[PDB]
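Beneath this line is the structure, given in structure tokens, with notes to follow.
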Amino acid sequence: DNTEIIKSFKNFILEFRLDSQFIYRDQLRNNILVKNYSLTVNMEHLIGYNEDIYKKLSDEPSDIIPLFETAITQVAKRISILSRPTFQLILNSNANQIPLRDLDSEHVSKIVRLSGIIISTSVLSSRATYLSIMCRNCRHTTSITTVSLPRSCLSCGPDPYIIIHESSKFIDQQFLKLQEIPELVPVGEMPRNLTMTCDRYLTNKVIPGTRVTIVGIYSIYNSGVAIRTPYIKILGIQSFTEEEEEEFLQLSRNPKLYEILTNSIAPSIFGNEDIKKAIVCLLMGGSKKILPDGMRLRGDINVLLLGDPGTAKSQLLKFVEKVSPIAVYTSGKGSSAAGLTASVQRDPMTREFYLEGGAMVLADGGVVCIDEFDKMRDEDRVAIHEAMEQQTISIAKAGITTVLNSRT
Amino acid sequence: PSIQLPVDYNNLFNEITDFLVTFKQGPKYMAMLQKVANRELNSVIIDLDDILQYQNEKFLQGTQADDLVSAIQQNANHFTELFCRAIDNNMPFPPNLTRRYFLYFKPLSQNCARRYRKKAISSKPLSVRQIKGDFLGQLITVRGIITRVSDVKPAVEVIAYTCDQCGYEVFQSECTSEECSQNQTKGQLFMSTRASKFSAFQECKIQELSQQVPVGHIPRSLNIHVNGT
Amino acid sequence: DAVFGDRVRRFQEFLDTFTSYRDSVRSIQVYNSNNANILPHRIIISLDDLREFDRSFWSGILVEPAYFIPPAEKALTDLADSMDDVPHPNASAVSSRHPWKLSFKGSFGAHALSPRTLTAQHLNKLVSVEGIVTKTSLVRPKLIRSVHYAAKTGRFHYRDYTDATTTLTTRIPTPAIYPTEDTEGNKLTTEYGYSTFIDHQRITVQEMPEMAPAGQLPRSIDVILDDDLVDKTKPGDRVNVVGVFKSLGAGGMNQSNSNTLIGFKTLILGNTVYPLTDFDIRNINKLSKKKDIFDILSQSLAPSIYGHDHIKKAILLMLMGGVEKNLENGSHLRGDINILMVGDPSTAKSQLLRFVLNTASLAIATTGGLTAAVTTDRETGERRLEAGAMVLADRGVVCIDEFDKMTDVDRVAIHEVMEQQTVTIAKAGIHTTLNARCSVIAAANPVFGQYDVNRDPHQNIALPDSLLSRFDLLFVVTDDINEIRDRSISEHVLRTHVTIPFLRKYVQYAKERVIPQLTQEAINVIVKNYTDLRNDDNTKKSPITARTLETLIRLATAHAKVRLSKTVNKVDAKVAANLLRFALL
Ligand SMILES: Nc1ncnc2c1ncn2[C@@H]1O[C@H](COP(=O)(O)OP(=O)(O)O)[C@@H](O)[C@H]1O
Ligand SMILES: [Zn+2]
Ligand SMILES: [Zn+2]
């Protein structure tokens, strides 16, 4: 029965044609030549090629994805033999993404699509993928591909087998933390975090503060009466309408665009045209440049409002936080260097220390709004000096040291 | 699996007995054992210089001789028991459990070794850093400064018990004596602390001096255990 | 099995077909027999020679060490034990039983990795790793073979042991303790003098920061060393280590233990450790005789800065340095020179400091553990001192940025470093004296950001006068704008919107081979100039003390080194006096 599924995958790889070319076969051959044992399968082509296997994958991928891995491995080995390890499945998709807050007990073991920002990444971990074991009682050997060792020998007492280390294979794995965009979080709520796991070629592709699009499987694992920690098996990470493009180009073509936008910044406030234009410039921001020696010019524009109280200075920041696509608003009094900048904290779910981004790390590529700036402590200001002038944050805590970039 | 070595403990034990009987001060060690038998002295000190002198005397007399000093230096852990066994039979329940005396070896002197045309590497005042793993079980002389000493602590060598069912003294919960092993009823053992073999023990630590440390390093330390008198 | 013996014979054929290995083994044997210190039982195998001898065997060593390396070790040990009869009456039974260890050299192929590039795909392979030694563990001996005597049988016995680290192939482990009874059941007499023990230590290697990208934690990996490699390195050493990257234990495979987080432990079984012209000299000596060579060398320094000729000259003289002396009374005289920079922060101090740090061969950057009087603890609890920049820069130069921001403890420690060129460490249970013969270059900035040119740094920066007096030269720079000159210097910036390799050899040779002494020519000049400076009661950057005379002597010696003359002359003293007068104004 599953032989038909394998044959269908083989056809979808070898014989599928798009743009008058065998795009999947050619891309897998190119990956083999590069020696990258991974295949990026597009779900939009899969649904158009065969709907029944798509239904099976969408409803019960539990056996389908082992079939995907083994079929891709076999087909790639056939291609390598024709031209002259287990190949990883990578999924690219553009279907509608379910909100993170809408994930429930009904999407168990179902492949879903998500989007969010990475706030923490763990160190790499080595996991077994192929084992050879020997019985200590009688030296009988066998191979095994959650996995657990056999309780009895196949030829010896309970638990007789031991692992032959020099005849086994292992793979890497990384643990990731995803959360919803704070701009999409209504006030009065802490953004929901989500645990994600990736392995082999999908590791180390993101750092905290990165905004990504996810294709993966919703699942749970045991780590409250029956509060099983949910986690995501990462399958694919990605990181305007034509009429919208025309509308915004006409807006650019407007002979009075600059003044229109200047008035558009806080129209419910009077005057203050100079600071309005300066805030417009801040919203657009500068252009990045790189020196020939490798150093980067900070393109961010930082403006200090230093006037008398009651001059609509707070209202301007609160309005920008609405307007900017990426915006973070926090008070100087209620913040700290460990909160504004990155910090190292231990993850209770995986019992490991994690590098966790701060508020300014979350604002990477955007604008942060800070108020009562004169009232923060000097150490926080020293860290903000680095954040402003070098676009980096230096962390030296416990027994680890690291530097993390922040284009805020 | 069996292996062979040139060491012969029969010849070494006979040489030890002959040295004890013959080496004059009457014999020095026979006089010491007489004092011990007179209950005047509590511990016995064995001088390797005397053994080397006896070996050189045998060499000059043309008689048979084996390097007993080097044998003791290499495996002092067993040669201490050999000397104790020799004394237990030559001094004027298993015996080892009831012994209350102590024995120690004092090192060779460099002048004596040079006078007998031999190199005394073991007694050379090396530092704790220069002691490799090859010296495990070997009698060595270490030069350094003591940095920590612990107070006297109890150190029981053999724990003693008494049994109500048979009255035998048991040395190490159930009596292992022959009478209780034969009988179906066994008397529960209780710790006879006053009969237990207490030994005086202190913990000491020695450390390198400043002139012994290499460039940019920290002076290493070593643990010294002191027992008996 | 038969394959093990086949590979043993193959390695014996490798050793015989290239006698250049076993002849060195013979030389080591002869040297060891003559000393009845001992040379280690280790030789280095050229990977290219093994590749050209047996491609399969070399590929097996690189890719499947567990099945190829132990046969090679056995073959080498057999060749060593069979090349001579070992006529030693007693050493033959102990010292001759140590197995011989292999080392590798040459091209590593694709196995040239960093602690970041090292991944699970490289497991069970012999790889070479480049990195820095963060810390070292405590050394302990390890039992290998136990020898004991069975008194009741009248004959000796022996037993061997295996461990997952020392055994490349997964042999059956032997957790048995030293035996008390043998097969015959008789009580055994322990033979410590004939048992075999080998020392062992663990070190951690981390990827060098020079290639580490930002936004990720640094990558580290543990390396195991034994016998002769047990104490060959210290923390902070750049190292290239070759070893087998091997995994150990189990990632929760026993019983259920189905936690997703648990991974397998991995490490490297290290086996080889690599700690990290006349034409030029003659050209240097020939160039030294030109009258303009000093100015040419000064202009080659700091090409990114226009003007500031005196600062470049001072930097060159400081790099040249003076000459230390010893006296019959046991006293020692300082020869090195220090430089301090003061003024507006962004104005050219960072660029000059960058050039000095990049150009000098032993330049260490510092900013507000430099005292080298703090301990770092191992994982087992024991602790060791960590080196400080002021101590590591011995016979070098110290570069300080934001010198004003350094703490008072650093100041009171650096007083002795700058004055007596030494560090007096006095701590609880640790007392030692270390040499700190380093030249110091530092930059400091005023609190207001704008330097008050009408006043000395004693009020603009308000550092202690005792600390300031330890700097031989002081310079104040501030962007006093002249529009045409600023345009001329900034056109190069707008365009962005003697060779240094020879100069470094020049400085190295001059400081290495030239040791100038004083001469009657400079004595009168020094006395006259010092007396004139003392008589000059006009305001100056600093008062005139004997330290000024010492600075004059040091500058004269440095200028003589620039001239590569072993005797000072009047021109050196005149140049030193002119430079000091420029600095004091
Ligand atoms: N030009 C203006 N047009 C309209 N409202 C203004 C203007 N200037 C100030 N305001 C009023 O002032 C308030 C903002 O004051 P705010 O800047 O928060 O005080 P503070 O400077 O103490 O933080 C708003 O409620 C706003 O209505
Ligand atoms: Zn079995
Ligand atoms: Zn009893």
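By Swiss-Prot numbering, chain C shows 18-53, 90-329, 343-434, 441-569, 651-738, in order.
Recorded method is electron microscopy, 3.7 Å.
Cβ atoms here come from the backbone N, Cα and C positions, even for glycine.
If you check Swiss-Prot, you get these features:
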BINDING   C:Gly409, C:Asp410, C:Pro411, C:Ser412, C:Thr413, C:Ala414, C:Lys415, C:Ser416  ATP binding site
MUTAGEN   C:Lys415 to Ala  No effect on MCM2-7 complex helicase activity. Loss of MCM2-7 complex helicase activity; when associated with MCM5 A-422. Reduces MCM2-7 complex helicase activity; when associated with MCM2 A-549
Hey, of the binding-site residues listed (C:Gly409, C:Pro411), which one tops the CB count within 10 A?
C:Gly409
C-beta crowding around C:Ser412 (ATP binding site), within 10 angstroms:
11
When you measure from the Cβ of C:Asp410 (ATP binding site), which residues in the chain that are at least 6 apart have a Cβ under 8 Å away?
C:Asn517, C:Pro518, C:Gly521, C:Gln522, C:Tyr523, C:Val549, C:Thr550, C:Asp551
Which residues in the same chain, at least 6 apart in sequence, have a Cβ under 8 Å from the Cβ of C:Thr413 (ATP binding site)?
C:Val549, C:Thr550, C:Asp551
Same-chain residues at least 6 apart in sequence whose Cβ lies under 8 Å from C:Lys415 (mutagenesis position):
C:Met407, C:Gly409, C:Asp473, C:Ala515, C:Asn517, C:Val549
Packing count at C:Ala414 (ATP binding site) (other Cβ atoms within 10 Å of its Cβ):
22
With a radius of 8 angstroms around the mean position of the C-beta atoms of C:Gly409, C:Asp410, C:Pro411, C:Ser412, C:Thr413, C:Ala414, C:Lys415, C:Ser416, what other residues of the same chain does the ATP site pick up?
C:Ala515, C:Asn517, C:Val549, C:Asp551
Residues with Cβ closer than 8 Å to the Cβ of C:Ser416 (ATP binding site), same chain and 6+ apart in sequence?
C:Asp473, C:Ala515
